[PDB]
Structures are given as structure tokens and as C-alpha cells.
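Comments concern the structure below.
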Amino acid sequence: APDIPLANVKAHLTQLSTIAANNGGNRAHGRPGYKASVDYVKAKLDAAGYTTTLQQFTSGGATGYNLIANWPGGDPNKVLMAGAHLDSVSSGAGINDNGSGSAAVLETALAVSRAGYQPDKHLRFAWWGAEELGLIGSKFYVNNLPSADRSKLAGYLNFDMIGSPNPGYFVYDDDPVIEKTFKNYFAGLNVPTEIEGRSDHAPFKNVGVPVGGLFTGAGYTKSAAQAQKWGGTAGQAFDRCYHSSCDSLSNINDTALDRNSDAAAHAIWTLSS
Ligand SMILES: N[C@H](Cc1c[nH]c2ccccc12)C(=O)O
Ligand SMILES: [Ca+2]
Ligand SMILES: [Zn+2]
Ligand SMILES: [Zn+2]
């Protein structure tokens, strides 16, 4: 797998920040900042060679969208998916929640094209709408994916809040192979990890698709032992700006975003062979 350039991930975050500022301060479902976010990500993927689909749904009286991007080729009976919700709450720009995961998944998708990678498994990336309404976009996707296509899914990897400013390094404790792949990446860095309905992997998990993911913490407070292993500040939230107007470009830990973006790519490469 390639090393995902941190600067490229941060440049996507800058673009999402600007989109929020241009659209009433947020990127929330039903509001123009969300669809502008979708248009940004879709344009980068289309230029890289992806087959993109805008999947529309209605929730709360407003049109929502999922962005699905298929990398042409690979075994159609073995699909590896990775995704991230692209909506924010309406109080702010949602840069850590969940620009961070959205930008890491986008840069990994772009890295696939730059590397000329041809995975054995077919690769599909997704950016979910309306996660903050209750996983509505990922539920819509799973609910509308026929059972023959669900059975072709080898895994779903989720990335939701991966740049928290006072981070932990949490790995989902779900499918054992996906979990081992992430934990092995961090082991090679000599960075400890801890085991993690809270995000878009839940609709996949609930229908028996193997899932896993990365998380750097939200509203809970970092313990003394966690500050010993990862630095930062004991007694403060992992993300002091969770769901807040201050979930801005200032609300990112660059080391965590870099490591988790690199880990995302490592897992996507490893699990697609
Ligand atoms: N509620 C999620 C953030 C979140 C909190 N705990 C977890 C565990 C696993 C994934 C995500 C989360 C959100 O608003 O994005
Ligand atoms: Ca990197
Ligand atoms: Zn989130
Ligand atoms: Zn959230």
C-alpha cells in the first residue's frame, strides 16, 4: 500500500471547511453544504476514473444522497467496501466528524488510481448522507442492496472521526481478519491500540457483512492510562468540539489523521488481495 500524503488529506478538509462557510456554516442533510460536499468528492473521483453513482433518498422531508464509487474491475463476487459519512450536524462544519474519515477514504480512493492498483476484489467506496439523523443513508443503502449483492460483500470498513485532537487509537472489535489487519499496521508503528449503532458500519454488521474500522474518540474523557500510552490530556474529551461549531480545521490532530489515513490504505490494499 502507498503512504497516504497527509497534506492531500488536509487539503480535502480545507475544501470541506470552505464549503461549510459558503453554506450557512454546516454540511448537514437537507442543507446546501451537504450536496456541495458530495459534488466536491464526486468530481475528484470522476476525474480519477471511478464509476460514480448518486443514490438519492428522502428523509425528514428533504432529499439526501449517498455517493457510491466503484473502481472498474476485480472479482464481482468479492467486493470490498470502505466508507465514511459525509454529512455534519448543523451546528458546524463537521471537520473531525466526519470530514476526517471522508477525506481519508477519498484520498485512499485517489491513491488507488495513482498507483494503478488492480485489486483482486472489486473495490467500492461510499460517502453516506444523513448519518447524523440516525444512519439514514447507510441504512438506505443496505436496505436497497439486493441479497445477491449483499452476499458478494467481503467486508465493509468504516472511518468516522479519525483526527480527534486529543486522540486515542481505537480499532473496531468486529470481524477478526479486518481487526487484525488494522492492529498489525499500528504494531509496525509501535503505536498501541485499544478495542472500540454508533456509525455506518451498523447496518452492514446487522445483516452479517464483516465489518471493521478506526476511531480516535468523541465525547468521552481520555483516562490517565490512555494519556500515558498516547499523550494528550487526561480528563479532557478525545474531541472537545464534538458536534460543535468549533469542529473546524483547528479540531484535528495531524498525527492521528496521518496514521489512520495510512492505516485505511494499508487495510484496503491488504484485504482486497
Ligand atoms: N456518534 C458518532 C461518533 C462515535 C461515538 N462512538 C463511536 C464509536 C464508533 C464509531 C463512531 C462513534 C458520530 O456522531 O459520528
Ligand atoms: Ca502518510
Ligand atoms: Zn461521525
Ligand atoms: Zn456525529
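Throughout, chain A uses Swiss-Prot numbering, with the displayed residues spanning 46-241, 246-322 in order.
Placement of Cβ uses the backbone N, Cα and C atoms for every residue, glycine included.
Residues or ranges marked as Ca(2+) binding site in Swiss-Prot: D48, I49, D307, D311. Spatially close to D311 (Ca(2+) binding site) yet at least six residues away along the chain are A46, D48, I49, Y230, judged by Cβ distances under 8 angstroms.
When other Cβ atoms within 10 Å of the Cβ of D142 (Zn(2+) 1 binding site) are tallied across all protein chains shown, the result is 30. Taken from Swiss-Prot, the feature Zn(2+) 1 binding site covers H130, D142, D205, and the record attributes it to experimental evidence.
The Zn(2+) 2 binding site annotation in Swiss-Prot covers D142, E177, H292 and rests on experimental evidence. DSSP classifies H292 (Zn(2+) 2 binding site) as coil under the three-state reduction. Neighbour count (other Cβ atoms within 10 Å of the Cβ, all protein chains): 16 for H292 (Zn(2+) 2 binding site).
Swiss-Prot documents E176 to A as a published mutagenesis change and attaches the note KM halves (0.33 mM), kcat reduces by 5 orders of magnitude. Secondary structure from DSSP puts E176 (mutagenesis position) in a helix. The Cβ neighbour count for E176 (mutagenesis position), using a 10 Å radius and every protein chain shown, is 25.
One mutagenesis experiment catalogued in Swiss-Prot, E176 to D or Q, is accompanied by this note: KM decreases (to 0.4 mM), kcat reduces by 4 orders of magnitude.
What Swiss-Prot records for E176 is active site, proton acceptor.
Experimental mutagenesis is annotated in Swiss-Prot for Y291 to A, F or S, with the remark: Activity decreases about 100-fold. All protein chains included, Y291 (mutagenesis position) registers 19 other Cβ atoms within 10 Å of its own Cβ.
Listed in sequence order, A129, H130, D142, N143, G146, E176, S248, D249, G262, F264 are the same-chain residues at least 6 apart in sequence whose CB falls under 8 Å from the CB of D205 (Zn(2+) 1 binding site). Ligand 3 lies within reach of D142, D205 from the binding-site residues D142, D205, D311, judged by a C-beta closer than 6 angstroms to any of its atoms. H292 (Zn(2+) 2 binding site) sits 22 Å from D307 (Ca(2+) binding site), taking the Cα positions as reference. Taking the Cβ of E177 (Zn(2+) 2 binding site) as reference, residues of its chain lying under 8 Å away and at least six apart in sequence are, in sequence order, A73, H74, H130, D132, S133, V134. No coordinates are deposited for the 4 residues that fall between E241 and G246. The C-alpha atoms bordering this gap are 13 Å apart. Listed in sequence order, the recorded positions among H130, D142, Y291 whose CB lies under 6 angstroms from an atom of ligand 1 come out as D142.
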